There are 4 protein chains.
Amino acid sequence: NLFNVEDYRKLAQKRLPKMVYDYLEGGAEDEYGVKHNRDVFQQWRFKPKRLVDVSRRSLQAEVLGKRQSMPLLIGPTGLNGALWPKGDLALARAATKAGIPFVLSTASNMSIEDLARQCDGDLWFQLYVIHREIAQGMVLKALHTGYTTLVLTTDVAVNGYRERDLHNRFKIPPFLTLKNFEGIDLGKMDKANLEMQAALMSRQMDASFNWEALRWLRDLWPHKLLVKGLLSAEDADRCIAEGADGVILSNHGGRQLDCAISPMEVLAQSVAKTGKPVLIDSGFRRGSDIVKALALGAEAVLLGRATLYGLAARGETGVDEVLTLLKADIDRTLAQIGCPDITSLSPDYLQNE
Amino acid sequence: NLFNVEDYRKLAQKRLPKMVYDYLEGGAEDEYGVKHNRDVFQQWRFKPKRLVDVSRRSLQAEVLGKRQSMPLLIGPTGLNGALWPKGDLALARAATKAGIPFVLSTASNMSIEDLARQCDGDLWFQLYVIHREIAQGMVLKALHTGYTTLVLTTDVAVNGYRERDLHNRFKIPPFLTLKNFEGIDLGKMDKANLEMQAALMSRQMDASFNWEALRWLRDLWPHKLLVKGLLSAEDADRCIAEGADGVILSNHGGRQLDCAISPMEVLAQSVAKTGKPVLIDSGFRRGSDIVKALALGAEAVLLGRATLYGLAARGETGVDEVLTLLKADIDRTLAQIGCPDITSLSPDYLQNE
Amino acid sequence: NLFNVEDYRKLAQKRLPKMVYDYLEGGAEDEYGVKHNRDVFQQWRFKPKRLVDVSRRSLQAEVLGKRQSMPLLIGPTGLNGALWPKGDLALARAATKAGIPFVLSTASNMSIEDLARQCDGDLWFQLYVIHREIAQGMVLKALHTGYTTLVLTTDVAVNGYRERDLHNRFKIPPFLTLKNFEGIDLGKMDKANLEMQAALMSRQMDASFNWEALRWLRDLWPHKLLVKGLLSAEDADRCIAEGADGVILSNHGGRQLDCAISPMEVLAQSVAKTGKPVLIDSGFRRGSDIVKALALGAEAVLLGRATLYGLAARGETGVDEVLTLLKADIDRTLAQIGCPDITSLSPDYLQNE
Amino acid sequence: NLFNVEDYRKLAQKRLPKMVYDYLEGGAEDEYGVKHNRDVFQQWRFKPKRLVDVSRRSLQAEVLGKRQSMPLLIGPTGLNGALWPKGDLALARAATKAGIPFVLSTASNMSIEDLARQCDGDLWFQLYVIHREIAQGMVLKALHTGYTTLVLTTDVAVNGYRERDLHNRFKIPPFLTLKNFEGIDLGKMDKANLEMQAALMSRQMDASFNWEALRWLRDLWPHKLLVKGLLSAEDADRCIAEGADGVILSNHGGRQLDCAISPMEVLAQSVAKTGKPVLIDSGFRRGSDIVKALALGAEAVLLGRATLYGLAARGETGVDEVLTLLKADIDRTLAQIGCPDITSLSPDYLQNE
Ligand SMILES: Cc1cc2nc3c(=O)[nH]c(=O)nc-3n(C[C@H](O)[C@H](O)[C@H](O)COP(=O)(O)O)c2cc1C
Ligand SMILES: Cc1cc2nc3c(=O)[nH]c(=O)nc-3n(C[C@H](O)[C@H](O)[C@H](O)COP(=O)(O)O)c2cc1C
Ligand SMILES: Cc1cc2nc3c(=O)[nH]c(=O)nc-3n(C[C@H](O)[C@H](O)[C@H](O)COP(=O)(O)O)c2cc1C
Ligand SMILES: Cc1cc2nc3c(=O)[nH]c(=O)nc-3n(C[C@H](O)[C@H](O)[C@H](O)COP(=O)(O)O)c2cc1C
């Protein structure tokens, strides 16, 4: 039975080694966060508009001014190769077949260059800054290979305390490559090329990356730039003031700070304050979750675990199936609430509970 | 033990094939909706009025200006024959013996004409529009055979995603007839009588049916007309403005949109805004549920699954028993809260929790 | 282990026949009411006053202007003989030894006269009106035998729908006497003494008893009169206006109307509106429950099932033990919240949750 | 697996005799209090400040004007020797190695003098007053041996009703010493030295200790004085007015009054009203719990059971490990919410839920 995202989660759990499944599904500490990410959607119910002609529906929408098949994206997730062989390519091809963007992680198992050469869809690059020089190298690499959008993830200044991994002594799978860091010299001696080696031989990121650093990145990247990991309208607004073209409200799927609010709690406020694209992720599993966020003003929703379940369970085809189910889910929901054009969604279709 | 509706549900589950029971009991997706439909009643508790003479009580009430034994109706449910042989007739005869109306579904297993010929009670007809011409045919058929009231169901523009049915590969029982669509010609060639054949060979309804179409139906039907499936005071009000004589607030028993609000959430508002009869269904199982809705202003409550449990468990007699229990339940409740005349119910007997 | 009321409930369940225990513990319908009666106490928490000299504490308090050892009473419960031999006398003697009143039920197994002759404590009489003449007879009997206070129970106009009893086909135990109705003639022919026989051969009360009838009772009884079963400040106030000396807010321990509010929900309002003694029962099990009600203004709390568990488990001694535990519980609580004199309790010691 | 406080609780339960574990873990009556102490932390979630340089973090903070490694303390707990041999010394040495204060209980198994001679850390003394003269003796003893701060515990005027202990007939372990009461004469005859003997041969404290008595203690102790066990801003304020240098909001870990509010419910109010140090304990287990209290204004958090689990499970090393985990937890949390300096915490990092 594969009729929804949960069914794929169940199949993924049966096919993945326990430790890998725990690494995928787990959250920080007590996992009250991942639970809250799901529960928060129950804070809204639908108030359908009846007797509306919904015989012709449209899920097409512009994201950052660019039209795509539906307001969804496959978000950045690292080590996809640990879930399925060439997982990054499988996800990218599925997203492309579905008409939506795919975001490559800095911690991907397939290089920025290799993916761009094997997939002609809308590719976005998610940046983690460990070393400034190295980050600049990846950004320019993404720029020269055709990536349209750059996403800076800011919520991993330090690593999340995920206790399932600690119990399993989880170790990055051997057959797994941190490809984007491949070839980066040594032999070279001196502050950097030594200060850089010391940063790469560390599992932590640049915790000093601040607003000033964002300005630096803004000048380096000429196309659309989004800041991911925000949990307040104030931070979202500051990002826009600093040059960002939009933001991605997110708590990293409950994997970093167990007691973090769900981004849904500041979505409407961020939309009203910034006046710029506000994308969102964390906790989305049903089409109704997605429609609620869009109704509150979100530009688009990024999928994390939902499509990874499809990938882990059935590879590229699994991802295709999950996207197909979610699209039909969203479409069905639009028909049921009387909003034939997805771009017409508004808070008026919701009831606060 | 058959002392309440739940007892009949239990007996029905024991007598019906699993797949049929799932088709009856199931809701859309996570079934949070059917649960919410039940839980919402706990939002109100009773504040009885003591030392009131309740030695003489009356459940008699006018519905759409017509007196009936109690403010209940057996609502429209399709494929009743799948629950018990000649289920439509069993329900109709039980309703008639109880002094309340019975609403025949467009998807009934007994024809509009056959029921009218075998039952002299107050028969209502519920219309689903798949093809305009065909719908017009059924409406006139109902008109000519004595049906007093027409109910347009508007919440199935597309089919609900009921996962139990998907798991069971549920198929409309073979010995089961969609009688009202019987004999409708073919052989005939041309747009319609081809555009009509194409619509009938489809399990979906006319998703384009809108306010303009309601006006069309309003002119076709000369008697009382109600619009069913509304979940907002605004839509209820528009229905009245368009000619409807009343509305039926409903989320189709949680079978269409899992995250829909319960109609109880907009009952008081709809009553105050429309100033016309506001009937309601979805989630009613105890007499207290019914009394709460009536106290909030509902004209009457339509039963869906409650009487179907009686039907599935013990046929016509089972329906009689459920109606008898519910009537005694309502009567007992009226005595206990100090409101001897059911028409005297008001919000004053309730406490918001 | 017998350290609290729950421990006695557990022991009572082990010693009583299942059907008798169900008759004692059961509530109306879904039993959401008995649960709510318990849960409502969690709506308040304590805010102790520290550094208060609590070396000398007093639980003594006036109830209806008469001093008693503590603000508790053993409330009226019928058929006590079904729980323990001569249960009425056991409860009365325990209450008397504890320095608190005992209320005899109209449905007691020991007569008004016999109890008064075998117990010299403060005896109250609870009246159920089935037949006016018969009620007048019992009232005068109670008056002539020394009962100090009369309590009219108004929440059983019709019998509660207790489904455990229906499942067990519960029948009033054979060795059990409805003593107060003993000897009341027949042979006599004519309206009454025929209209009265017809009322006694019925398990229902006088559902017509109203405000006018209360006035009648008020003139018949010369001492303190309380009206029991009220669930609104408005009704409590009307009772005072009609002559009552106080009221007992109660939902009959969740045995009559499952969806009734808990009397705790209207306690403060009733105290403020009436300006007269407001006693209360329903759901009290811990000393903290009792102290919360007293802090909100209740004059006293009547125990129903709490002391019946002591009775069913260990007879008179069991009741003594429960009263001893509850008194020590209340005393301990007063010390802990910094209110040495029970009459000094106020809302200031509580925090609404 | 020892990655958090709960893991140590689990290990402690496996190593301690059931009755000892129950004595440690148990709460008063229904234990709704200990549960509420944990649940209340979910009333707040974090709203991280992104793009803040958190590469350099500091947990250093002043408590009562004195700098310590982090805003934590090992609070006063009696009979520590029942959990691990020389438990008081183990806890003190661990606290000292961690750079935080340790508070010795009046009911400790190691004397005030012996601890001061074997540990050079910041030692605080918690006072329970059973007999004024005896209390004065301990206070001066603590003064002369180097204790920097005096804590008066006011929430045990009478003993809490902990039912686990009653079920286990819990008795203070034989090999266990109430050392601070050692040698206190007898043979001596007369009011006191007879009135004092009678008070010591009692398991109850001086329930008369009031505001006047606090003034007495204030004049006796020349250094920092804190009053522990407060549950209201009003009492906290009165303590400051009476001479206290700060307070410790606490419900004694849910061990005294089951229905007491959690001190977290009056933390912000106490901070705003008193304008003096407000420390707090009761329910703290995760670094997030601690950070939430500090953000609301708490000067420091005292650990009760958290470090006792470390002690019971693995002695001094266990305590060291728990403190190490909690410090890394707090540090990690500060980085994640964007507040590098612990003294910069404010309500702005929280979202009320
Ligand atoms: C296995 C896994 C790995 C992840 N790796 C990254 C990463 O490399 N970069 C990033 O920006 N976010 C990363 N994320 C976070 C996701 O982008 C996204 O915020 C999160 O999954 C959304 O929540 P959801 O899983 O409930 O959909 C990861 C999430 C998961 C589940
Ligand atoms: C088995 C089943 C079939 C149904 N078929 C129809 C139908 O043909 N027409 C219609 O208007 N509603 C239909 N409904 C919805 C009911 O009219 C009603 O809205 C719903 O059952 C009310 O909720 P309840 O089941 O909790 O009482 C159906 C419901 C059930 C349970
Ligand atoms: C077994 C049983 C019999 C009762 N019989 C009577 C009665 O004869 N008269 C009356 O006024 N109330 C009667 N009551 C109600 C009690 O007076 C009281 O309202 C109720 O028990 C309070 O709730 P509690 O059981 O939670 O304490 C009865 C309750 C029980 C449990
Ligand atoms: C086993 C045990 C013994 C205690 N003994 C004392 C004591 O002697 N003096 C005191 O002031 N508090 C005493 N307390 C209360 C603690 O100081 C502190 O208020 C409480 O443990 C805080 O809650 P927590 O256990 O959830 O951290 C004790 C607590 C426990 C668990």
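Numbering starts at 1 and runs along the chain as it is shown here.
Any Cβ shown, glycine's included, is placed from N, Cα and C.
Annotated features, as they stand in Swiss-Prot:
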ACT_SITE  C:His252  active site, proton acceptor
BINDING   C:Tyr23, C:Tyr128, C:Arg162, C:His252, C:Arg255  (S)-mandelate binding site
BINDING   C:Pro76, C:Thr77, C:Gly78, C:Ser105, C:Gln126, C:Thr153, C:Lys228, C:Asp281, C:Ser282, C:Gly283, C:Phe284, C:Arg285, C:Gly304, C:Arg305  FMN binding site
MUTAGEN   C:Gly78 to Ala (Swiss-Prot position 81)  23-fold decrease in catalytic activity with mandelate as substrate and DCPIP as electron acceptor, but no change in affinity for mandelate. Shows a modestly higher reactivity with molecular oxygen
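A map of Swiss-Prot features onto the structure.
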residue  : record                     : Cβ neighbours (10 Å)
C:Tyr23  : (S)-mandelate binding site : 22
C:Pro76  : FMN binding site           : 25
C:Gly78  : mutagenesis position       : 19
C:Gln126 : FMN binding site           : 25
C:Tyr128 : (S)-mandelate binding site : 19
C:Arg162 : (S)-mandelate binding site : 21
C:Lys228 : FMN binding site           : 26
C:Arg255 : (S)-mandelate binding site : 26
C:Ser282 : FMN binding site           : 29
C:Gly304 : FMN binding site           : 20
Among the recorded positions listed as C:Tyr23, C:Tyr128, C:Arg162, C:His252, C:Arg255, within 10 angstroms of C:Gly304 (FMN binding site) by C-alpha we get C:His252
Students should find that the Cβ of the residue listed as 'active site, proton acceptor' has, within 10 Å, a number of other Cβ atoms equal to 23
Among C:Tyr23, C:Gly78, C:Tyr128, C:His252, C:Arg255, i.e. the recorded positions, the one with its Cα nearest that of C:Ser282 (FMN binding site) is C:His252
Go through the binding-site residues C:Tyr23, C:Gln126, C:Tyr128, C:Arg162, C:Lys228, C:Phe284 and tell me which ones have a CA within 10 A of the CA of the residue listed as 'active site, proton acceptor'.
-> C:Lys228
Hey, how far is C:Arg162 ((S)-mandelate binding site) from C:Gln126 (FMN binding site), Cα to Cα, in Å?
-> 22
Rounded Cα separation (Å) that holds between C:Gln126 (FMN binding site) and C:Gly78 (mutagenesis position) | 10
Hey, what's the widest CA-to-CA gap across C:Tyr23, C:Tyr128, C:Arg162, C:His252, C:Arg255, the (S)-mandelate contacts in the record, in Å?
-> 19
FMN site residues C:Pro76, C:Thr77, C:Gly78, C:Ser105, C:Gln126, C:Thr153, C:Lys228, C:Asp281, C:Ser282, C:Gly283, C:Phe284, C:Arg285, C:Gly304, C:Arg305: biggest Cα-Cα distance, Å?
-> 22
Can you list which of the binding-site residues C:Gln126, C:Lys228, C:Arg255 have their Cβ under 6 Å from some atom of ligand 1?
-> none
Pop the Cα-Cα gap between C:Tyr128 ((S)-mandelate binding site) and C:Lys228 (FMN binding site) into the table, whole Å please.
-> 11
Could you list the residues of the same chain, at least six apart in sequence, whose Cβ is under 8 A from the Cβ of C:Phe284 (FMN binding site)?
-> C:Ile290, C:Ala293, C:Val301, C:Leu303, C:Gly304, C:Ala306
About how far apart, in whole Å, are the alpha carbons (Cα) of C:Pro76 (FMN binding site) and C:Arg255 ((S)-mandelate binding site)?
-> 14
Alpha-carbon spacing, C:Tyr128 ((S)-mandelate binding site) to C:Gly78 (mutagenesis position), which is rounded to whole Å = 11
Among C:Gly78, C:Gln126, C:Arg162, which recorded positions lie by ligand 3, judged by Cβ under 6 Å to any atom?
-> C:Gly78, C:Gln126
What's the CA to CA span in angstrom from C:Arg255 ((S)-mandelate binding site) over to C:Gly78 (mutagenesis position)?
-> 13
Tell me whether C:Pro76 (FMN binding site) sits in a helix, a strand or coil according to DSSP.
-> coil
To the nearest whole angstrom, what is the C-alpha distance linking C:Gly78 (mutagenesis position) and C:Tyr23 ((S)-mandelate binding site)?
-> 11
Please report the DSSP secondary structure of C:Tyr23 ((S)-mandelate binding site), reduced to three states.
-> helix
Once DSSP output is merged into helix, strand and coil, C:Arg255 ((S)-mandelate binding site) belongs to coil
By the DSSP assignment reduced to helix, strand and coil, which category contains C:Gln126 (FMN binding site)?
-> strand
